[PDB]
Amino acid sequence: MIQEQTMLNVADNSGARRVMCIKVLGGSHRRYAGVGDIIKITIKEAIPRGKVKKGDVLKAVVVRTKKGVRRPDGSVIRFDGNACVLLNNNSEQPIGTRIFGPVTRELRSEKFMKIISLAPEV
Amino acid sequence: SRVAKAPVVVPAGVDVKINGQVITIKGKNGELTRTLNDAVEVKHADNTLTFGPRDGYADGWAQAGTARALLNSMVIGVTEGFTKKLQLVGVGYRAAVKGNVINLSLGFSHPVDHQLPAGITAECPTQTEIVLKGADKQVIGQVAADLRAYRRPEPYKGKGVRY
Amino acid sequence: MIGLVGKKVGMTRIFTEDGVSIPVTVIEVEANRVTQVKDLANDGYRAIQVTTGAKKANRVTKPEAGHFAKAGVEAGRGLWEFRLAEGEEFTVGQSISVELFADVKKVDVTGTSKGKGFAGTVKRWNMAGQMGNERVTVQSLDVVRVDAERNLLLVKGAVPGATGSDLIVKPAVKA
RNA sequence: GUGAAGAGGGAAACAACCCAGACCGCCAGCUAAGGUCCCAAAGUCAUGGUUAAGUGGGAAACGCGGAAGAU
RNA sequence: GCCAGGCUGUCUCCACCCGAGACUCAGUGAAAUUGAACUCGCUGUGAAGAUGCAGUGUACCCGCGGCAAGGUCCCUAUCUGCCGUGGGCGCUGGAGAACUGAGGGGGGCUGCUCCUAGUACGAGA
RNA sequence: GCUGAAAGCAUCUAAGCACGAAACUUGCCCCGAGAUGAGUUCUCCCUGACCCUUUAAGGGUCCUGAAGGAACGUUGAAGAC
């Protein structure tokens, strides 16, 4: 999961390496964020021509949670760390066409119909 | 005042009884009763109904005129009845009628159903035209106003329910 | 249809065939015997006073023994009221099963929460106070499973009280 | 003039507002200011008028309005 | 003297546990203050925020547990007010149970999508 | 808003005479008859004797000790006590 000033990993070829949370959206005066929640993150380290430069402010979504998330059948699928993929307010389609690691089955939302195609590993 | 000085002719088949301040009128449609204000005196006045303001009331003339108008309306109702016609202007505005409830659909996600007071008959010669027959003008007017309030005449196309 | 008094036993998750296991609290509802009927003529309002369970001979006071004898019911460990639905009254000595809740799908659970020790000023007023052991009614609870031949009720979520605590289940009047 | 150094009654309370200068006592009466629906003792008193708004029961200048006042 | 990095409940939010107090049992036991106290709220006046003066409302008597409104950041939280829980007492012979209820308390928030519907309306937008 | 003048028009009202805002209250649930206005219902127990006075919401003596509670032990998901 996410908290104030959380450290997030990167699961796309956008060039981001270290992304740090700044604000939490999806509810006024909200505390934390979930896997199926929109979070506000910025970048700390970028490749020579990374899509994100230091101090950037743009949305993102967590695909993997270190704390773990639940399922209706009691499954508590959890990962070694927090992985987040950047999103934009306009042109939601993320630049990265490749996602590292598996993804859960909760990405069946209206806007997440184009991400389930990616991530061949489940 | 001026309207009060006008006895109203009661046609045949209408029975009028003055029990003190109460006026009871009977006719073909059915019974009707109405408690009259004490500020005006009404006598039988066979074939008519004379109204006289009571001494000591400043509002006597207007009260007598209103009572005369109401008695005339009641007489005209009982003798023949009152009819009102309402049109529904607009596409998809239905006026289905069943039992003692009028169902209307004027663009709302739910039907609007209005109960019919006893003694009021609703008919639909055309699906978009609704006719109400009643012995009392007040009841028919109130039901018509309730139907009209569901969809106000739209002041860009003149849609809704209109008289 | 009408409120029944039962005893909390435990809570678990009932695994559904579609992997949607739901938290279910388990209530044992023995056949509650209607001890008395409170009517408008005598008691001033419509209701039934009911009991359930068994009482030890020493535990039954002679006034209570006479009350049960008049009621023609076995001495139950507790007595409770249940307001009728202005439909009809019950007869003295009538045992009510759990079939009434078999076709409700929405019930409210009233009970006393687990007691908690000394609640200091910070815990109470943020003088001191206490929390727990208070009769509160959690509403809008849908019954999951009903077993009349076993007197077993499974209700969604959680209910006040620990194992063996007495509680009441009533029709979900509030929605 | 009062308090200072004068009690007491009234103004709901109150020392400078009105009446009124206590020798002590007695279960009598008459007055001053103030009251006579009650609390709280007295007319729910007689006659001639204003009041329809609780203005009485807080308010100026100004054309009944002006008018907005303290847990 | 400065910078970059790793580094912990300082925090989001704190949750439980370990030893001494905080509470009771048997015994020791002093304090600052003290005119006497049958030591309520609100409105108004008062050498000017009244527990004590005029009006009004509430409250059975007495105990146990403290938040504290009354650069030693001093002055027993003694006493007023405050919630929970107790001892005595009356509901009219006594007692055990189930309750109606005069009244009091709590919260009554809010984003997105779907059918209506790209519909009424709208020259079109 | 149905008829509707006074004041041959008109008008929410003068007579007849109807809806309606999340604003207010019930309705949602908890405490609550110390509510001294001290409330309602069910059940159970006591069915003795004698003496005196200031002779009546009187007093005293012998016997009786009902239901219930508390007294103490095991103790609890009940509690600082």
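Method reported for this entry: electron microscopy, 5.1 Å.
Cβ coordinates come from backbone N, Cα and C, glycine included.
Looking at Swiss-Prot, the entry for mutagenesis of A:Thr97 to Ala says: Reduced RsfS binding. The Cβ of A:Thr97 (mutagenesis position) has 10 other Cβ atoms within 10 Å, all protein chains considered. Mapped onto three states, the DSSP output places A:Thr97 (mutagenesis position) in coil.
Counting every protein chain shown, 11 other Cβ atoms lie within 10 Å of the Cβ of A:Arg98 (mutagenesis position). For the published mutagenesis A:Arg98 to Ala, Swiss-Prot gives the following note: Reduced RsfS binding.
Quoting Swiss-Prot on the mutagenesis of A:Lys114 to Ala: Reduced RsfS binding. Same-chain residues at least 6 positions away in sequence with a Cβ under 8 Å from that of A:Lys114 (mutagenesis position) are, in sequence order, A:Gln93.
Under the heading of mutagenesis, Swiss-Prot lists A:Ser117 to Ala and annotates it as follows: No change in RsfS binding. A:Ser117 (mutagenesis position) falls within neither a helix nor a strand when secondary structure is assigned with DSSP, and so counts as coil. Other Cβ atoms within 10 Å of the Cβ of A:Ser117 (mutagenesis position) number 8 in total over all chains.
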Can you give me the Cα-Cα distance between A:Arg98 (mutagenesis position) and A:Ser117 (mutagenesis position) in Å, rounded to a whole number?
10
Length of the line joining the Cα atoms of A:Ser117 (mutagenesis position) and A:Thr97 (mutagenesis position), in Å:
10
